[PDB]
Number of protein chains: 2
Amino acid sequence: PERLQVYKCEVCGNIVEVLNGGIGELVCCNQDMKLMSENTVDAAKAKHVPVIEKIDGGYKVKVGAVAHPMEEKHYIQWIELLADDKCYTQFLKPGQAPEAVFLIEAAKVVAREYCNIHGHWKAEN
Amino acid sequence: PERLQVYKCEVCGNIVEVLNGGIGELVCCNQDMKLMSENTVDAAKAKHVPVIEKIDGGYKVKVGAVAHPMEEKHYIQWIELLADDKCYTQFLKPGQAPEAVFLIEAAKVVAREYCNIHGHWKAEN
Ligand SMILES: [Ca+2]
Ligand SMILES: [Fe+3]
Ligand SMILES: [Fe+3]
Ligand SMILES: [Fe+3]
Ligand SMILES: [Fe+3]
């Protein structure tokens, strides 16, 4: 595992993010945890690829070009903004907007979002 | 597991942060990953308990009341600022000062830090 990677435990539901890398394989509920690699799922990019907008003092992230659903059974669980050595995470729940604002001083950033159904997605400016 | 809990594999060094809880037990290198509970390690609070300072637009976090070492074999790996729905993580490296600045609009915050040797610590404003 490498820092910032997101792993999911099939069946049991746990989802973790790596803070410190290592060689060991993460296991849960009798199987290796699944690496949720960004932009690998066969789903509409229009609703899943994060859109980054530069604002005063930071960035505004929307998921996505077309607003993604935020329903009890299908929503964006969180949005993250990655920069230099920073990982800012904004958790979301059904009924909220698929959007997040991050105040940071970084010219180059990477935005990520995780959909409970369609996986992990990212975009950069 | 519960959201934002930190777990570590005492064998290979993998350390992860829970994004979604689930019901499965996290395993690595043939043993349950260890829940790194905050303020449980028998270490000096003066250098480990985060100190939070409110600034314009956010908070400055220092580890701790007395500056903690930042050497190759003993340093603060990261400082985080938690809200009711946000987790901002600032990774650090040896040589740096044990501090971080977070621009955020939240009245109540929890600051956490992880020392590679002395573990997980937290404090609230
Ligand atoms: Ca984070
Ligand atoms: Fe391990
Ligand atoms: Fe989706
Ligand atoms: Fe599991
Ligand atoms: Fe220490």
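Here chain A follows Swiss-Prot, giving residues 2-126 in order.
According to its header, the structure was obtained by X-ray crystallography, 1.7 Å.
Positions of Cβ are set from backbone N, Cα and C atoms, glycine also.
Straight from Swiss-Prot, the features:
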- A:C10, A:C13, A:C29, A:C30: Fe cation 1 binding site (BINDING)
- A:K48 to I: Decrease in reaction rate (MUTAGEN)
- A:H49, A:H69, A:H75, A:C116, A:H119: Fe cation 2 binding site (BINDING)
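Here A:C116 (Fe cation 2 binding site) is positioned 17 angstrom away from A:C13 (Fe cation 1 binding site), judged by their C-alpha atoms. Excluding A:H49, A:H69, A:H75, A:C116, A:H119 themselves, the residues of that chain whose CB lies within 8 A of the CB mean position for the Fe cation 2 site are, in sequence, A:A44, A:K48, A:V64, A:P70, A:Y76, A:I77, A:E114, A:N117, A:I118, A:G120, A:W122.
The subset of recorded positions A:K48, A:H49, A:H69, A:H75, A:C116, A:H119 lying near chain B, with Cβ atoms under 8 Å apart, is empty. Candidate recorded positions: A:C10, A:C30, A:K48, A:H75, A:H119. Those with a Cβ under 6 Å from ligand 4, in sequence order, are A:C10, A:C30. Cα-Cα distance from A:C29 (Fe cation 1 binding site) to A:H69 (Fe cation 2 binding site): 30 Å (rounded to the nearest whole number). Screening the binding-site residues A:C10, A:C13, A:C29, A:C30, A:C116, A:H119 for a C-beta under 6 A from any atom of ligand 3 leaves A:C116, A:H119. Cα-Cα distances to A:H69 (Fe cation 2 binding site) place A:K48 within 10 Å, out of the recorded positions A:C10, A:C30, A:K48. Reported as a whole number, the C-alpha separation between A:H49 (Fe cation 2 binding site) and A:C10 (Fe cation 1 binding site) equals 22 Å.
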